[PDB]
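Visitor: Just dropping this structure here.
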Amino acid sequence: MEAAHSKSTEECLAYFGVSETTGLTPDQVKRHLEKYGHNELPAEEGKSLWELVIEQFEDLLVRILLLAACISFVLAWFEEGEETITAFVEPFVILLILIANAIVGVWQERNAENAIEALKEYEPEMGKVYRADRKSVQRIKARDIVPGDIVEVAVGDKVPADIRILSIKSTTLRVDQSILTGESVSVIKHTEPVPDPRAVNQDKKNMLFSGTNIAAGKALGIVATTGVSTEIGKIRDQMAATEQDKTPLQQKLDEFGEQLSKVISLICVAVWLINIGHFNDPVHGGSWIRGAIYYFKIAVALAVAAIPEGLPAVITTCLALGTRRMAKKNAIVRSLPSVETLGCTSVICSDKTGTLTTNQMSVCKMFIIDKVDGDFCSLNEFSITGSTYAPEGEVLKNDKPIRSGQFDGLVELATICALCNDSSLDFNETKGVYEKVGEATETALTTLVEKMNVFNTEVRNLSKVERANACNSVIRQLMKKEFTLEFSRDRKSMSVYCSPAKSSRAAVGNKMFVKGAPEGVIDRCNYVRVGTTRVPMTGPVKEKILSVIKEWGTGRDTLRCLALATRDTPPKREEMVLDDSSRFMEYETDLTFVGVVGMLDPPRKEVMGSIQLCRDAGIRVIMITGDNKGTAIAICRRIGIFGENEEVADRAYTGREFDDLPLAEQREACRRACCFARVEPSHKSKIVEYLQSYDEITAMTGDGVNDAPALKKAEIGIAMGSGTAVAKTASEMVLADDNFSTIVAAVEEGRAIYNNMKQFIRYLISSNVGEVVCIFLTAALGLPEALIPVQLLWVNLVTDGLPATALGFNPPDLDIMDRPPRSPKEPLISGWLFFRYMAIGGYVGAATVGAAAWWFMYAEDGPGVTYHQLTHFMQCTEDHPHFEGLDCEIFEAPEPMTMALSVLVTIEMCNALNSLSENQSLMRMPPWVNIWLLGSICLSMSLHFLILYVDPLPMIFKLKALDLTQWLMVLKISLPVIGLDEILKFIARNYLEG
Ligand SMILES: C/C=C(/C)C(=O)O[C@H]1C(C)=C2[C@H]([C@@H]1OC(=O)CCCCCCC)[C@@](C)(OC(C)=O)C[C@H](OC(=O)CCC)[C@@]1(O)[C@H]2OC(=O)[C@@]1(C)O
Ligand code: NA
């Protein structure tokens, strides 16, 4: 299981000690199969519904909630009185809620899918090998392939493993390594070894990656590595090894629950200490046996009171809606909880070409040599119009149109652009648009020749589906394409060997047309063509050439330049090994510079603006390209990552420079850096790591399995709509339009969603605070139960839910993008706000209790002991004479309850309004600022007037309320809250922190 790409063919055959013509012997197979194991990625482990549900009941609360769902049940039986056949509702409801929860988490999860599973889609079921127990190729199962045996792949096949190529049978071999990088452009493979043992896959020309597809040809190879040890296997490992933290909100709730618990227990502790007098004053009797059940049915109350039962639903329905929302804006957010984190993204690393630019090339300038005489040198710049690959456009000199043909240098420049190009143009009808075909930069070059027919061929008479490849075809018919030497990142260029067609252009017979990066070719040039003639390349002419090269690429034009040359006296055909991409740069020498061309990959409109929004938003933006550092920087300025006259030395690094740094300075570079030039393998991931050490919520883009490990690591991995499937599944969000702007657009929606989300949370949590107080007092004052869990529930699930989810639609602040990203470690409720709900809660806690204790004391329906003795209501049936003289069951009356509850409701529809803004007054932030909020409050109210007047329902708790005096009471009890808040809100002035 090697690094075969650097070893020779005999060396790999040697290593495994196998025969290219025989293959592994069954012994070797078992031996290998044992040592190396099977050729597959570890199985997927998805817990069962049992394992699910269990987890669904691991949340401290859901547990505490369930423990109480029992006590209620245990208490609901030991009732002993038949006239209580509704004692099972309380327990039944709880379990339903609990259940309903698990019902979701189990369905929700089961539908989501990991990327480590998507990877097993690239694993072909079958493979073709050659083993010693037969002469013809045996077609076995990938699973059983082994490191060392001889394999054969061909045109249609999915490469089953990391294979070193032994020999290519077909005249050529092409592979679609797109599932790795995303680009579908097939690549040519060879046999000769690659020296560098630390080489990037991109430069492993003699290797076949498990997962990729044979584009063209047929070849035979020896399996270097299998299973997890394969390029894709490694990635699976990384992605498995990566742990993704919990959304800060889930972090915050998990905390809330932890504490919510500690308090609850403490309350009990205190409650017990409040009634510790039942040790010194109580005597032996049968009365206390009925006091236990009290301390128990008071706990289950204490629970539903504490926990914000409805919250989970409100949230998930909010995020749900925001999702669908963002979707309309092209942001496909997979995984709801991310809508939160998305909103706090500190830094955004975006690939350039796909998203920041349009990836739509077009040549804007060209320049041939005009004259070289002495030290005097003169070029011949031009300008080409037309952004679309459309053949529609004009060449100009100093803005004045020109006939390309009137220049020699140009006709060659054109032929090269036409012959040394593997791309083409096509005109579809489905949308009458001129579409690219091959490589984006070449399909441009072709377009360039259509725009400058060096031969003036008549075309205006041709149809568009012909105007496509006209001027191009003519040049193709003036030279024969013997063959072409492909691009290789070492010599960074390419060429095509050609011969003329008959004696029509037998001028000098065989020619070699080469295109590539300027630096490279220009050195391999010993001559420069001054239009139809040649002169010894010299110092000046060179400086001049390069100078314009820097202006065009570093200047505001920010163009990519391709030097163009031709080898006039190419080596003889037979003297060239056309299958050892090493002697290519060699074959491409003693060249004659004919001209350079410049093209542009136009930034996107919204981009310039989006980049600005981020500045306002305090969100850092980092560009990641393939451009040479020089143009990388230029492009950053052009869009605003940098300022035209800003220093950058320490803010832009090239893939290599970054490596040349020590782990330390490597970390610094990241907090400051805003541009990464020619980034290699790891980098994206390594970069996300550092950004996180500085505790920054970071966004990352990418689209090939090559980027999956980074997309998974980043807080918000961003995949392209046009991206691969593995990328997408590895990401949190997917830009349906690959637009960088769609990213920002989202980050904004995120900040808006959370702000509202943030409030409707405090709203409900604050109520739960008061609810608990009411339950405490009720207990500390011995007073009869002012509120029942069943009621409490309904309140928290419906009467409080509706307005809460309405609050979700609170209008958005106008400076959401003018404030720095929010801090993950920011508490939802603290300091003065803690104090407010501390009070508001206390308010309702008293308010409610008293309204029940009012219907008892000082009321005109059921007058109880106004001397306050009502407190000992437990003592009544037996203690009938001792200070009673009346019916013993008024305490069990319903209206005193419907009171405490009606005040609750109203106070809640009130508090729900004190929520439209954290520190603004309602006279500044009127309640109608959210029509929904109001509309819902109404709906909640009519529902309340439904658990009273309907029939079955009223029995399930309470009775009714006297239109006035009783309802009027409710009002002179609740309404005051608004003032209490407004007053405390007003404290936003007696301290300026509005
Ligand atoms: C739900 C009801 C209650 C009564 C509760 O115990 O909530 C506490 C609690 C656990 C927190 C507190 C509650 O503290 C109290 O209300 C004081 C105790 C009085 C009761 C004693 C009766 C004799 C929150 C509710 O309220 C106020 C206003 O004081 C605010 C906040 O919660 C949030 O930001 C919500 C998190 C989503 C948390 O301080 C939180 O602790 C944390 O870690 C946070 C950051 O979570
Ligand atoms: Na992620």
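When the header is checked for method, it gives X-ray crystallography, 3.1 Å.
The backbone N, Cα and C atoms fix where each Cβ goes, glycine too.
Sharing the feature lines straight out of Swiss-Prot:
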type: ACT_SITE; residues: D351; note: active site, 4-aspartylphosphate intermediate
type: BINDING; residues: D351, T353, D703; note: Mg(2+) binding site
type: BINDING; residues: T353, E442, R489, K515, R560, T625, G626, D627, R678, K684, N706; note: ATP binding site
type: BINDING; residues: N768, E771, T799, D800, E908; note: Ca(2+) 2 binding site
type: MUTAGEN; residues: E309 to Q; note: No loss of calcium binding. Strongly decreased rate of phosphorylation of the active site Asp residue. Interferes with conformation changes that are essential for ATP-dependent Ca(2+)transport
type: MUTAGEN; residues: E309 to A; note: Interferes with conformation changes that are essential for ATP-dependent Ca(2+) transport
type: MUTAGEN; residues: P789 to L; note: Almost complete loss of Ca(2+) transport activity because of reduced Ca(2+) affinity
type: MUTAGEN; residues: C876 to A; note: Loss of ATP-dependent Ca(2+)transport
type: MUTAGEN; residues: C888 to A; note: Loss of ATP-dependent Ca(2+)transport
Visitor: Any of the recorded positions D351, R489, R560, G626, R678, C888 with a C-beta atom under 6 A from ligand 1? Give them in order, or none.
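Guide: By the Cβ criterion, which requires under 6 Å to ligand 1, there are no hits.
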Visitor: Between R489 (ATP binding site) and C888 (mutagenesis position), what C-alpha distance do you get in Å?
Guide: 95
Visitor: Near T353 (Mg(2+) binding site), which of the recorded positions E309, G626, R678, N706, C876 can be found within 10 Å, Cα to Cα?
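Guide: Close recorded positions: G626.
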Visitor: How many other Cβ atoms sit within 10 Å of the Cβ of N706 (ATP binding site)?
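Guide: By my count, 24.
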Visitor: For the ATP site made of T353, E442, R489, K515, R560, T625, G626, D627, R678, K684, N706, how many Å separate the two farthest Cα atoms?
Guide: 30
Visitor: By a simple count of other Cβ atoms within 10 Å, which of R489, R560, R678, the binding-site residues in the record, is least packed?
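Guide: Sparsest of the binding-site residues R489, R560, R678 by Cβ contacts within 10 Å: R489.
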Visitor: Where the distance is taken from Cα to Cα, which of the recorded positions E309, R560, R678, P789, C888 turns out closest to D800 (Ca(2+) 2 binding site)?
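Guide: Result for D800 (Ca(2+) 2 binding site): the nearest of the recorded positions is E309.
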Visitor: Just to confirm: which same-chain residues, 6+ apart in sequence, have a Cβ under 8 Å from the Cβ of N768 (Ca(2+) 2 binding site)?
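Guide: Residues satisfying the criterion: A305, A306, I307, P308, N796.
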Visitor: I need the least crowded one of these recorded positions (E309, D351, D703, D800, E908), counting other C-beta atoms within 10 angstroms of each C-beta.
Guide: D351
Visitor: Fewest other CB within 10 angstroms, which one of the recorded positions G626, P789?
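Guide: Comparing Cβ neighbours within 10 Å for the recorded positions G626, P789, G626 has the fewest.
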Visitor: In the structure shown, which of the binding-site residues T353, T799 has the fewest Cβ neighbours within 10 Å?
Guide: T353
Visitor: So, in DSSP terms, is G626 (ATP binding site) helix, strand, or coil?
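Guide: Its secondary structure by DSSP: coil.
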